Amino acid sequence: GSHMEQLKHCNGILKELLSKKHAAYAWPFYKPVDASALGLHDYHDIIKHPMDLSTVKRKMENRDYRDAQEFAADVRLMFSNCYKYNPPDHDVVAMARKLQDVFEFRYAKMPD
């Protein structure tokens, strides 16, 4: 799905995820996890491929993604990293699930 149209749909989703409408639970994913600042000294030993929305945005602007699948993989990687590092009961996981629901349902409306 290397269609320009599908990438526009992906960019729309990206814009929504970064919008005020979802800010209450999307904020933890706005920037790369600063492990040191947060005292998470084992973060990079556990998470081999960090990902966040600012990185996805940069890759989209630089036309790094060639198709929708690539984009989706990074967004899901971001959520997976959260589920892998954090205990299931952590508040950040609750926020990840909510933002992922927003993503999955709109990604499912992908024109094709």
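Note that the numbers count up from 1, one per residue, in the order the chain is shown.
The deposited model was determined using X-ray crystallography, 1.8 Å.
Yeah, the Cβs are placed from backbone N, Cα and C, and that goes for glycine too.
Copied over from Swiss-Prot:
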- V33 to A (Swiss-Prot position 376): Abolished binding to histone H4 acetylated at 'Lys-12' (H4K12ac) (MUTAGEN)
- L38 to A (Swiss-Prot position 381): Reduced binding to histone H4 acetylated at 'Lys-12' (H4K12ac) (MUTAGEN)
- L40 to A (Swiss-Prot position 383): Reduced binding to histone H4 acetylated at 'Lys-12' (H4K12ac) (MUTAGEN)
- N86 to A (Swiss-Prot position 429): Abolished binding to histone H4 acetylated at 'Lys-12' (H4K12ac) (MUTAGEN)
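According to DSSP, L38 (mutagenesis position) is assigned to a helical segment. It is 13 Å from the Cα atom of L38 (mutagenesis position) to that of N86 (mutagenesis position). Comparing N86 (mutagenesis position) with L40 (mutagenesis position), their Cα atoms are 11 Å apart once rounded. Figure note: comparing Cβ neighbours within 10 Å for the mutagenesis positions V33, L40, the maximum is reached by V33. Note: the CA-CA distance between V33 (mutagenesis position) and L40 (mutagenesis position) rounds to 9 Å. One residue stands out among the mutagenesis positions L38, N86 for having the most other Cβ atoms within 10 Å of its Cβ: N86.
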